[PDB]
Protein chains: 2
Amino acid sequence: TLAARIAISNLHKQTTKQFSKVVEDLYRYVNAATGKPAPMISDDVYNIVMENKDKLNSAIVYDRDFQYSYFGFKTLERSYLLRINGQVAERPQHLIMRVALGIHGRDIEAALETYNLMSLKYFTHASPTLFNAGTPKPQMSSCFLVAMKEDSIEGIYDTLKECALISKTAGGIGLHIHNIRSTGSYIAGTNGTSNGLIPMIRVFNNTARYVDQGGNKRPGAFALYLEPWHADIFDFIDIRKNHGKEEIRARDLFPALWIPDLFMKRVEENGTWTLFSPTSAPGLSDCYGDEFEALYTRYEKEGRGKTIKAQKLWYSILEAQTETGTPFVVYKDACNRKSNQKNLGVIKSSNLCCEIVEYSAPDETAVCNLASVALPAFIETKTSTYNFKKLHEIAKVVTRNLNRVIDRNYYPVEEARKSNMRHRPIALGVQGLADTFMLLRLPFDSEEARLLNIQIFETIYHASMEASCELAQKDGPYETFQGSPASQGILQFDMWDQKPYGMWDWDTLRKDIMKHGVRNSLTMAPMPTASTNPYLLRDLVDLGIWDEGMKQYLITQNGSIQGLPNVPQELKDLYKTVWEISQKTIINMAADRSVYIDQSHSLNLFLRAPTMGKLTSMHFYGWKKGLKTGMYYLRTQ
Amino acid sequence: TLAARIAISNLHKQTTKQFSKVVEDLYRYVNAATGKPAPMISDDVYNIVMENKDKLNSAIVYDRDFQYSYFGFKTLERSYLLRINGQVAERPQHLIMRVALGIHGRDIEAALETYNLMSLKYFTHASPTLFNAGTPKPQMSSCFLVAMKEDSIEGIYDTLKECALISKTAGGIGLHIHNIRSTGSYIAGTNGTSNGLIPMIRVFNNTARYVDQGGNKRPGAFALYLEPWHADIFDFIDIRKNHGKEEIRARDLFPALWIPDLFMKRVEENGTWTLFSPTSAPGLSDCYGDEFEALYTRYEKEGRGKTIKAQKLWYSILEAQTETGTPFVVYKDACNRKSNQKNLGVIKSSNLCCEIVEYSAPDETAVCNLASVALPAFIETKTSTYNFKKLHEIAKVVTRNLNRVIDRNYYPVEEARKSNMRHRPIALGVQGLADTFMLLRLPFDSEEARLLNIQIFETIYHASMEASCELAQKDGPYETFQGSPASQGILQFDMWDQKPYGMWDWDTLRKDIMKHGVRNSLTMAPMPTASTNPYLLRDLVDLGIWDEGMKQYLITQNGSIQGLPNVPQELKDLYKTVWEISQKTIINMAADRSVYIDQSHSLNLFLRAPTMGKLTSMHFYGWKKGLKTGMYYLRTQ
Ligand SMILES: Nc1ncnc2c1ncn2[C@@H]1O[C@H](COP(=O)(O)OP(=O)(O)NP(=O)(O)O)[C@@H](O)[C@H]1O
Ligand SMILES: Nc1ncnc2c1ncn2[C@@H]1O[C@H](COP(=O)(O)OP(=O)(O)NP(=O)(O)O)[C@@H](O)[C@H]1O
Ligand SMILES: [Mg+2]
Ligand SMILES: [Mg+2]
């Protein structure tokens, strides 16, 4: 809350009054230009709004529209509030109210609370849910994880279809392509050899550009997952390279390596690494860990690839990350080993923010159905505690919300719908970790921010897990739960090798889960969000120093306050810069919260003058650390 | 025949001996690198070669391999003779012999003569036939005329599939796209408007690049046909423009206008021309002439487009042709009006060389099944005549050859196969017009080269027509012949408004055709070929002048001999340059031969300093002249 809150209330003035009418407007709307009935509300939902209009308008509390961050509102106005004809036809509460209804049909009770919590900034869904929830094509889902359906032209162009047919509504896409042959591999049609990936990519990077004015975003953030033994690996990690004068100016593709441990082994024990066109080495992206090392090992034996210094790739890879900050690294074995869907098959890729990790097949495209809970709004008392009951509580709710989405979602491609339906993956997220910390005035390093951390996720996983049981208790287990690690009482940390930090009763849980099942194969995918230092500001009053006599140190420096004349230790330990905090503490809290995460989540370790040898300790640290999504991003300068 | 014939016979030495063994080799061949059975002969054909090996090797006459033009052989060696492992495994005769067999199965008699004529350079098929005829994927067809299946993403990407799935084997492609909406037109999905064509094009221009190493050619000569009332017309004619810094560097697309007469009317009577996104103006590429002018006329009435100075387009168009030599012009109404397939629907486009003109639908892709007869090899006696019987004769044969191709062709896309099968379009071509003339020593202008001309086609059309009857006499009418102009005795010139030049009995013909039908809806598509002055050289001896005392005038000038010191009139009237000959005589002979051409064929009028006003008389001349393929190409400097 700053001095520009006028943009809220004075533009709470060009807004009409009663939810009901605003819906009417939106429902009844017409294309003032083509005279086309252009509704922005589904028949289905509209009637629900009319049938209840009374209790609804009543229910809303418009005073809550002032309880919004300055840059926050702007976001909504610019992009989330349904406009009428160029003009904003939605008070934030309306949006909320339409989202709330979006999710539950006749479940008005459910609608109303899942209303209130939202309005009381407790949690919020993903843009996709925000944007379309309630409207005629209620696509509320975030990303899609697409499988390169075949290594035939029929395949590629059937894949290319989706990557558009989705890309046209929807959100981010991440497709894995370990099965397309390598440069100069062999066509059994004619005298041709293979073009490779990179031109085939230039293709996908191109439907990307064109298919967009509808996907309501030129940003075509596609990410491409590929195992590092593919004979085309080098050209692949290179994509975004600042040079390439007839190449991929792939300003919207990003390359992600889907890395088995073998590679990281070879690398460390400085050795060999063999490459393959997949055609000569079949079945490779289908085995993993041991089954995979037997396999790969033997195609080396059998002499099918092109042996290189394992240290060569790793070396080039590194170079690329620095110059471009890509490829991303996800650990193939870390992920499958510790996935609850290991029963289905082999998870071949994760997604752009290298967060969700769920099965995909040429006839299953996986979805990111996600909401994210606002960690800071459970802080409670001058100095304070955190309400873990409230947490458990709210996160029980969201797990319900998200489940619904899975049923009321508008599916872009039949694949998507099969997938989401048999497996029911959710993704609870979280916002405000860094905050919560600073509010409870704990420094990022505290071996008690350390503590807090663990407990939080512990509680979320705990709740989501339980909520999911009851609905599986009410509605039946998700369709494919048998064979599940959970179908045998093995849980996230159990697959890591730990004991819960025990703040919740996992026995009673693990007990019922076997007895009732759960409504979803996965539950949480924490922190790769923004729209889905201000903290000093406050503190500097009580001690001293200020404004006219101090438009100085920080305007200059990046909120890096270590060693500033007249400023407390308590503070410059709390309000630590991100370069300033220890990475092996970040990697660490990471691998901590990691134990109660069905999915994965992403690191962005933040060093200064990173060495082809520093970066390496960082990757190997986390690597060795059991982590699922490797180091995902390194920011430099 | 020059002094380098050594490349034939001395490299007739690294060739093995008896056809049969050469087949064996080719049949039995293996991928010396992947150990894959890599045959180059179909089971089907192989056995035919063994079952008859005796009469076959015998039959061949290898002395004929010396009867080849210097640059000619090179063509074969470089690209037509099946290589073994990098090394040429085919004497020209073998190729021929495999082509010959390619076409007829057990029809050895047919094989053998259709052998001999070929070997006696009388006619030859299209590369596609040359290359693959006999081999396991006997795709022998030239182009494909593809229909933009829908104005949905499902459509576009289903079209894009073919334009690859074909493009991967096969030959040239020409697709028409009058149905895709215009820039900023309206998506009834969301807040998007249309990207337009040009980006959608950038898409097709891109599968073009990638899908090629198999299509055994980086050249992706796609041509795109579009009516000039499409709201995106301007950007469309611009494609190849030497400027466009985030545009189509469409180094392999070419834009062709599919122009109704209305436009050319408006233009001349200096007036208006309205543009449309097709969505607001539906049915437009489906009506023509009168039905079309009623339609279009009324969308003007109704005020649906964006009225421009008809003279504006025409003006821009022109500019484009000069700077790029495109768009090509085909006359939509000229073509449908005088098509024998008018019964099926509306021919929406022709093809790259703007020659064939046959129906296409989102479930019919039309084919160019073609061979071409060598006009010069019927000249017969010091000075001479032309044997029209031989012509009629040989061209009877080719019409048989080509028919077979239609049945033994390997079809890339089910569409192709339906089309070719129900309609049976052929394309007899011709080579050596310009020659024949000079051999019978007649000048391009002679009102008796004028005469000869007409008669030739008259005879070819006459023969092909008759040959086609008999097989329709033997095999039945092509599947869709009822409703045919011919199914009513109306023939090519009859649809023009003429009487045959009567050198053949058209009554007896027109008689039987109604009685038996014909095997093909179309027959001929003359002169847009090369691989499918040397004439002075000879003459300069008998009079005088030569070599050491004359490495002069022409080495310099473009065989333009008008006014050279000591050189006969007889000659410099015969060996006239192409800029030097009259265009309205070219346009004219054109519109002459035109009357006996089922299909179309193409002009390349050749002026010097062409004016936005000179070009115009040329287009309007031919236009008014009844022509089907407008002026197709203008070469300048
Ligand atoms: N004309 C072409 N241009 C580029 N790549 C091609 C072409 N034809 C096939 N490929 C490659 O071959 C793979 C797909 O196989 P496809 O072309 O559908 O079957 P095919 O290669 O003819 N037969 P096979 O080798 O038996 O699968 C892809 O990785 C393509 O790159
Ligand atoms: N996301 C998009 N980007 C670019 N063009 C699009 C997009 N969505 C639709 N189009 C255009 O719309 C036409 C195809 O229609 P399509 O998108 O399949 O159905 P739609 O527009 O959602 N519904 P409708 O308008 O009722 O056909 C093509 O000319 C496309 O350019
Ligand atoms: Mg294949
Ligand atoms: Mg549509």
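The residues of chain A that appear here are 76-456, 461-611, 642-746 by Swiss-Prot count, in order.
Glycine is no exception: its Cβ is also placed from the backbone N, Cα and C atoms.
Per Swiss-Prot, the feature active site, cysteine radical intermediate maps to A:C428. A:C428 (mutagenesis position) is surrounded by 24 other CB atoms, counting those within 10 A of its CB over all protein chains shown.
The active site, proton acceptor annotation in Swiss-Prot covers A:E430 (among others). Contacts of A:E430 (active site, proton acceptor) defined by a Cβ separation under 8 A and a same-chain sequence distance of 6+ are given as A:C443, A:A506, A:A604, A:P605, A:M606, A:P607, A:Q708, A:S709, A:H710, A:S711, A:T738, in order along the sequence.
A:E430 (active site, proton acceptor) carries neither a helix nor a strand DSSP state and counts as coil. Feature annotation from Swiss-Prot assigns GDP binding site to A:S202, A:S217, A:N426, A:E430, A:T608, A:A609, A:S610, A:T611; the stated evidence is similarity to another entry.
The feature dTTP binding site is assigned by Swiss-Prot to A:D226, A:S227, A:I228, A:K243, A:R256, A:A263, A:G264. Other Cβ atoms within 10 Å of the Cβ of A:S227 (dTTP binding site), summed over all protein chains shown, number 11. According to DSSP, A:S227 (dTTP binding site) sits in a coil region rather than a helix or strand.
Among the mutagenesis experiments that Swiss-Prot reports, A:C428 to A is described with the note: Completely abolishes reductase activity.
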Chain B, Cβ under 8 Å: which of the binding-site residues A:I228, A:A263, A:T611 qualify: A:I228, A:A263
Cα-Cα span in Å, A:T611 to A:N642, with 30 residues unmodelled: 20
Where the C-beta lies under 6 angstroms from ligand 2, the matching binding-site residues among A:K243, A:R256, A:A609: A:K243
Distance between A:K461 and A:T456, Cα atoms (Å), gap of 4 unmodelled residues: 7
Secondary structure of A:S202 (GDP binding site) (DSSP, helix/strand/coil): helix
Span of the GDP site, taken as the largest CA to CA distance across A:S202, A:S217, A:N426, A:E430, A:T608, A:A609, A:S610, A:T611 (Å, rounded to a whole number): 17
Among the dTTP-binding set A:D226, A:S227, A:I228, A:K243, A:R256, A:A263, A:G264, as the record gives it, the longest Cα-Cα distance in Å: 35
Spatial neighbours, same chain, of A:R256 (dTTP binding site) - Cβ under 8 Å, 6+ residues apart: A:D226, A:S269, A:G271, A:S352, A:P353, A:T354
Cβ neighbours of A:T611 (GDP binding site) where a neighbour is any other Cβ within 10 Å: 17
Residue pair A:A263 (dTTP binding site), A:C428 (mutagenesis position) - Cα distance, angstrom, rounded: 38
